[PDB]
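Participant: Please find one structure pasted underneath; my questions will follow.
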Amino acid sequence: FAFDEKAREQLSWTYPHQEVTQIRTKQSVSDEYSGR
Amino acid sequence: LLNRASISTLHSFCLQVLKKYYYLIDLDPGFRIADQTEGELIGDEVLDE
Amino acid sequence: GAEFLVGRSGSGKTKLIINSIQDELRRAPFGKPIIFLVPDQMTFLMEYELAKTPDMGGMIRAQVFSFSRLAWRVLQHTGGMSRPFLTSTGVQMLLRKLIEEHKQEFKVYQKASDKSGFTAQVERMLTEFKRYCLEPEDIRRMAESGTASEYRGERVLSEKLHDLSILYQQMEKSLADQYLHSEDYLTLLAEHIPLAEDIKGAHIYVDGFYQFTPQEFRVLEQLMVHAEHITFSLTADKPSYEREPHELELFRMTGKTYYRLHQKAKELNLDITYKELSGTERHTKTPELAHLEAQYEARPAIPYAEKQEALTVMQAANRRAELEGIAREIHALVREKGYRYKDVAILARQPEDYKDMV
Amino acid sequence: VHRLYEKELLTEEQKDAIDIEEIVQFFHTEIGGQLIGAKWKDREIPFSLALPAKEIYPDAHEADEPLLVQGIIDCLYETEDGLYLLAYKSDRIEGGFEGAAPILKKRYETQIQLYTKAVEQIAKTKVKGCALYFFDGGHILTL
């Protein structure tokens, strides 16, 4: 159908930077914005 | 002033009054308004007692 | 030395400050301390930005502080940190004990003393009294100023202040010397700054603040004295230091704070400098948003005569449809227009309404 | 110790719990004497170091966005030789120290490299040698 091609890729899509979306930005080494 | 103006349901006004002068009667500030349901369910309880 | 950096939103202040601290790190890595003073929620944001450089990728000389962490630091040196700390709930617990015994002395709240929600209301009022440098004695003073003058509402008022004054002065006596209040650090910091020396010859930047509480204020002007250089970043439009803004002008807040600050720096005989940012920095590629920001206030507002792309208003059948509709938009932005999740931000005046669903 | 107590940087207990000897000992060690005599010195040095995500988390291998590793370098001092690092550890040792050294070395091995990394990358100078002091027995080891 008209959209047969787009539907295919969007369902098979992935977030390029995904594997960094769960990682804590700040990480302390020994403020609620960081982790251990 | 339209946001600070008093234009509302009478209940909405009463609320503003209670909040301001709560200390004149016996009312806990931060009081909560129970919906007609839980309110009735409390009536059933006190009744049975 | 005090520097007033001012301009409208999206003029590039914050960037201008970030870059400076960065070059300053570039030039003298081990130089005197650089203190970046921002609101609590802006701390981790600036920490990530500063350290974002090809050259260095981090910082040592510069630190990002909120009024709290700054106080905590200066105190781990000057002293007072080994003093036990009281939680807001701990204060309420104390308060409820006080309301009991001193109950019968209340001129007004005697009936309201019972209710458990009255302890939280007092606790919040005392907090506000410290932040605004008003001691029990002060409240006492005012409480009898409205006493015996006849404007009903004044009398009533003086009575509340009288009652508060009691619980207040009675809390102070129970917390005297052996306990530390959450809002006590700022006053403690302000009076420990003078003998904290590693903040002397230090460059400091304030940014992201619209206002300052008298207590916070007491910290800044004490920094203006002992610090070598201090810059104040304020979002406003050519504010004046001879008049406080009128009620109905957009920059009432920031304009107000500037005026005060500038006057404090004037009486404190400091060398002052000015930087006014005119052009748009954030919106140079986005005409519409650049217009919204510029014409936001004026009632004689000129309508935008160009095409619609960046700015759009949208109506949803309900908060679900709203979030669910925004969810797909964000996906369209990332997948098509090639954005990253980190570039999107969603704000709610009452986040409690959307929080669960989000 | 008493001044701290007065100024309230030390609780009544913390005060009584301190072993003065184990504190004075350090300054009789070589590292101690060196710390004393120096052109420049500073302690409790806060830092934030941007690193590629991988450098810490091997697990995920694709995204190299920088994360911030933040900490505090106990002590840094400068001599006519170079810049040196110093850290004091309350680890329990004696219960010789010859056998503990290897283990302790690997305990703080990763940490110390991040410290010098932070200094070397950010300050654009280099850290030659790093010492760790241990209050139990008053020992020292270099990395």
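By Swiss-Prot numbering, chain C shows 2-359, in order.
Every residue, even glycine, has its Cβ placed from backbone N, Cα and C.
Per Swiss-Prot, the features are:
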type	residues	note
BINDING	C:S10, C:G11, C:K14, C:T15, C:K16, C:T236, C:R283	ATP binding site
MUTAGEN	C:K14 to A	No change in AddAB ATPase activity, KM and kcat for ATP hydrolysis are unchanged, helicase rate and processivity are unchanged, enzyme-Chi-DNA complex is 3-fold less stable
MUTAGEN	C:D41 to A	No longer recognizes the Chi sequence nor generates the Chi fragment
MUTAGEN	C:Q42 to A	No longer recognizes the Chi sequence nor generates the Chi fragment
MUTAGEN	C:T44 to A	No longer recognizes the Chi sequence nor generates the Chi fragment
MUTAGEN	C:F68 to A	Reduced recognition of the Chi sequence, reduced generation of the Chi fragment
MUTAGEN	C:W73 to A	Reduced recognition of the Chi sequence, reduced generation of the Chi fragment
MUTAGEN	C:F213 to A	Wild-type Chi fragment generation
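On this model, are these features tucked inside or out on the surface, and what's nearby?
Facilitator: Neighbours of C:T15 (ATP binding site), defined as other CB atoms within 10 A of its CB across all chains, total 22.
C:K14 (mutagenesis position) falls within a helix when secondary structure is assigned with DSSP.
The Cβ of C:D41 (mutagenesis position) has 15 other Cβ atoms within 10 Å, all protein chains considered.
Mapped onto three states, the DSSP output places C:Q42 (mutagenesis position) in helix.
On its own chain, C:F68 (mutagenesis position) has C:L38, C:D41, C:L187, C:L190, C:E217, C:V220 as residues at least 6 apart in sequence with a Cβ closer than 8 Å to its own Cβ.
Under DSSP, C:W73 (mutagenesis position) is assigned to a helix (H, G or I) in the three-state scheme. Sequence-distant neighbours of C:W73 (mutagenesis position) (same chain, six or more apart, CB under 8 Å from its CB) are C:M82, C:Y186, listed in sequence order.
Sequence-distant neighbours of C:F213 (mutagenesis position): residues of the same chain at least 6 apart with a C-beta under 8 Å from its C-beta are C:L221, C:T258, C:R261.
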Participant: Would you list the other residues of this chain near ATP - those whose C-beta lies within 8 angstroms of the C-beta centroid of C:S10, C:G11, C:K14, C:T15, C:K16, C:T236, C:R283 - in sequence order?
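Facilitator: Counting only non-site residues, the set is C:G8, C:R9, C:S12, C:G13, C:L278, C:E282.
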Participant: Which one of these recorded positions, C:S10, C:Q42, C:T236, has the sparsest Cβ neighbourhood, judged by other Cβ atoms within 10 angstroms?
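Facilitator: Checked C:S10, C:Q42, C:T236; of these recorded positions, fewest Cβ neighbours within 10 Å: C:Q42.
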Participant: Which residues does C:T44 (mutagenesis position) neighbour through Cβ under 8 Å, counting only same-chain ones at least six apart?
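Facilitator: Counting only residues 6 or more apart in sequence, the Cβ neighbours of C:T44 (mutagenesis position) under 8 Å are C:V65, C:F66, C:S67, C:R70.
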Participant: Express the distance between the Cα positions of C:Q42 (mutagenesis position) and C:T15 (ATP binding site) as a whole number of Å.
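Facilitator: C:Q42 (mutagenesis position) and C:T15 (ATP binding site) have their Cα atoms 15 Å apart.
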Participant: At a 10 Å cut-off from the C-beta of C:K16 (ATP binding site), count the other C-beta atoms across all protein chains.
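Facilitator: Cβ-Cβ neighbours of C:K16 (ATP binding site) within 10 Å number 12.
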Participant: By a simple count of other Cβ atoms within 10 Å, which of C:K14, C:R283, the recorded positions in the record, is least packed?
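Facilitator: Fewest other Cβ atoms within 10 Å, among the recorded positions C:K14, C:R283, is found for C:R283.
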Participant: Hey, which of our recorded positions C:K16, C:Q42, C:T44, C:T236, C:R283 end up with a Cβ under 8 Å from chain A?
Facilitator: C:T44
